[PDB]
Amino acid sequence: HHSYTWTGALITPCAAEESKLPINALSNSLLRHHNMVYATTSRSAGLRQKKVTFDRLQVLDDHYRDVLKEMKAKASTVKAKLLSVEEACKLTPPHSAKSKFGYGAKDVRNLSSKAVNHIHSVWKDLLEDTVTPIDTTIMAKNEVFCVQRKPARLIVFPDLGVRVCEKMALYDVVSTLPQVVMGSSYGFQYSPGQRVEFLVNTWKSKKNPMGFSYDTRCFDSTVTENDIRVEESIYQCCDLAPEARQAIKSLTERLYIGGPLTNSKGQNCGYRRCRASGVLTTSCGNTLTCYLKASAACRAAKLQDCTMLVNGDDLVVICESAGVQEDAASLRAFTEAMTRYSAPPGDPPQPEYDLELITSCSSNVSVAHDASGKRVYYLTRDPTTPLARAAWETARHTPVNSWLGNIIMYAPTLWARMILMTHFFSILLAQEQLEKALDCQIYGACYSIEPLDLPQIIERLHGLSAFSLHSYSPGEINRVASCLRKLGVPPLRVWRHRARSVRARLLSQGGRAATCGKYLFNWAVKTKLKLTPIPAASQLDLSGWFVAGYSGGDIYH
Ligand SMILES: CC(C)N(c1cc(C#CC(C)(C)C)sc1C(=O)O)C(=O)[C@H]1CC[C@H](C)CC1
């Protein structure tokens with residue numbers, strides 16, 4: 001029951017790869033310690049292969065089957081529909097990897113005859129053959145980090161034609177099923193502010209709360225054939241068209257359970273028998289399987305009143321404390337059960353009695369104060385990776401602008417406001433690119449966003465308090481400060497001056513640009529304006545932004 005087997009052929013790049021942080025004339029304005037930033041490359045793929053390759057054992061007990069039955073009962077209330085070819089085509093990102101069969105993402109999006117004809121042939125083949133494993137490509141991801149180096153993560157994905165078919169069969173299911181099965185525990189239904197609200201309300205709902213995060217070691221590799229078939233059994237509980245049932249069975253047998261791995265050069269690299277990281281069902285399947293295992297483990301451990309919050313392989317549990325000693329023992333039992341279910345821990349979980357000390361989805365709840373002095377809870381994170389990626393993006397145009405996604409998701413934070421907003425608006429001004437739409441990712445889905453729309457987006461997501469937060473926590477201030485020292489980022493006085501300059505220039509432009517100046521940089525001036533609701537904010541169609549997770553699922557909006 002190996003997660004992978006390997007032929008010895010290398011995982012190869014499909015283009016030139018850089019590992020060292022590229023530098024231009026703008027780099028120093030953000031950070032001086034350039035050697036601390038690196039990107040992963042295929043050169044480290046072998047190290048990753050070694051980490052992700054291991055035998056899985058699974059012992060499934062009555063708690064597991066009990067929880068599964070309950071999940072299936074909820075799933076049976078879901079009705080899901082097939083997407084049309086056109087609907088599925090329109091969800092394809094403009095720069096998604098081209099097919100090996102003579103067409104690309106633009107052809108798909110334009111409903112070209114060649115592309116649509118091929119998609120039809122793939123769909124027909126799915127209905128007629130439920131056995132033959134479908135080819136996948138394995139690649140080493142190029143991702144940017146700060147030292148202390150990680151080996152490249154791997155991505156495994158089927159051809160463009162297949163991806164469109166996955167959407168047709170499964171887009172409605174993976175968008176709808178998780179919240180029905182998991183209710184308030186499904187993390188992707190929340191904006192950051194809503195996630196904070198759920199965490200705080202859950203913490204407050206306990207008489208004596210205790211909470212912990214649980215990090216499964218290499219989660220995708222721990223997912224077994226059993227788990228993937230159990231996932232299919234949950235999808236099949238839905239009210240589906242018979243054609244959809246067949247396509248779902250077929251994709252499960254031929255793609256989700258496993259298949260051959262082919263490198264960028266067309267050589268056979270080996271064989272996968274665990275979760276593929278680059279299929280439509282990666283996020284939903286991981287979320288369901290993590291929730292199933294954790295819920296059963298809570299019962300095995302006799303944790304009291306467990307409330308889960310699950311986002312793919314990311315897990316937070318908040319429960320009723322039974323005492324420090326009892327809590328620590330129950331957590332060990334929980335871990336032993338997760339391990340039996342094939343979800344052993346990377347780092348051992350630890351009980352926390354302060355909500356702000358639990359880190360999940362790389363984030364934590366913190367507190368600051370609004371203009372009226374009231375306490376506001378908001379979502380933050382360690383800014384190291386955001387700033388490292390920001391430095392790379394300062395010198396190179398990249399397919400996904402992490403800086404933009406980070407401003408959107410972390411708008412209320414000390415670091416996103418002081419540094420990211422100031423730095424990138426300065427750059428946009430200089431190049432007169434304020435109006436140019438840019439791609440970013442939210443919960444794995446790709447969105448094209450104009451930076452001039454940021455104040456409205458931020459108001460809709462976080463409320464007006466996002467523009468007035470101050471008196472951040474000492475813990476949060478200290479964490480930011482340490483990061484700035486580590487990377488060699490300029491001090492607050494510098495950022496405040498740059499912000500006043502950016503603000504002034506934005507104001508003189510009028511229109512949305514002036515709105516950006518007024519709202520984003522009100523923190524930087526001596527005499528603060530009293531900010532009021534932006535009229536055009538309600539016009540944004542944000543329905544669909546925080547419904548589901550789509551990491552690896554090739555989704556665009
Ligand atoms: C106390 C005051 C000087 N002040 C401030 C500075 C901090 C720091 C710092 C570092 C040491 C990390 C540089 S923390 C903090 C606060 O209000 O808690 C602010 O007006 C902040 C400035 C930045 C904007 C975006 C939000 C308001």
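First residue shown is number 1, and so on along the chain.
Just so it is clear, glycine is given a Cβ too, placed from its N, Cα and C backbone atoms.
Listed in Swiss-Prot for this protein:
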BINDING   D215, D313, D314  Mg(2+) 2 binding site
MUTAGEN   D215 to C, G or N (Swiss-Prot position 2639)  Complete loss of RdRp activity
MUTAGEN   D220 to G or N (Swiss-Prot position 2644)  Complete loss of RdRp activity
MUTAGEN   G278 to D, L or R (Swiss-Prot position 2702)  Complete loss of RdRp activity
MUTAGEN   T281 to V (Swiss-Prot position 2705)  Almost complete loss of RdRp activity
MUTAGEN   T282 to C (Swiss-Prot position 2706)  Almost complete loss of RdRp activity
MUTAGEN   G312 to A or C (Swiss-Prot position 2736)  Almost complete loss of RdRp activity
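Features recorded in Swiss-Prot, as mapped to the structure shown.
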{"residue": "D215", "record": "mutagenesis position", "CB count, 10 Å": "15"}
{"residue": "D220", "record": "mutagenesis position", "CB count, 10 Å": "22"}
{"residue": "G278", "record": "mutagenesis position", "CB count, 10 Å": "22"}
{"residue": "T281", "record": "mutagenesis position", "CB count, 10 Å": "27"}
{"residue": "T282", "record": "mutagenesis position", "CB count, 10 Å": "26"}
{"residue": "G312", "record": "mutagenesis position", "CB count, 10 Å": "24"}
{"residue": "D313", "record": "Mg(2+) 2 binding site", "CB count, 10 Å": "22"}
{"residue": "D314", "record": "Mg(2+) 2 binding site", "CB count, 10 Å": "22"}
Cα-Cα span in Å, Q148 to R149, with 5 residues unmodelled: 6
Spatially closest candidate among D215, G278, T282, the listed mutagenesis positions, to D314 (Mg(2+) 2 binding site) (Cα to Cα): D215
Additional residues around Mg(2+) 2, ordered along the sequence, whose Cβ is within 8 Å of the centroid of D215, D313, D314: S213, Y214, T216, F219, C290, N311, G312, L315, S360
Euclidean distance between Cα atoms of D220 (mutagenesis position) and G278 (mutagenesis position), Å: 11
Residue pair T281 (mutagenesis position), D313 (Mg(2+) 2 binding site) - Cα distance, angstrom, rounded: 13
Pairwise CA distance, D215 (mutagenesis position) versus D313 (Mg(2+) 2 binding site), rounded so that it is a whole Å: 8
Coarse DSSP state, helix versus strand versus coil, of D220 (mutagenesis position): helix
DSSP three-state assignment (helix, strand or coil) for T282 (mutagenesis position): helix
For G312 (mutagenesis position): DSSP state (helix, strand, coil): coil
Integer Å distance between the CA atoms belonging to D220 (mutagenesis position) and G312 (mutagenesis position): 10
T282 (mutagenesis position) to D313 (Mg(2+) 2 binding site) - Cα separation in whole Å: 10
Cα separation, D220 (mutagenesis position) to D313 (Mg(2+) 2 binding site) (Å, whole number): 8
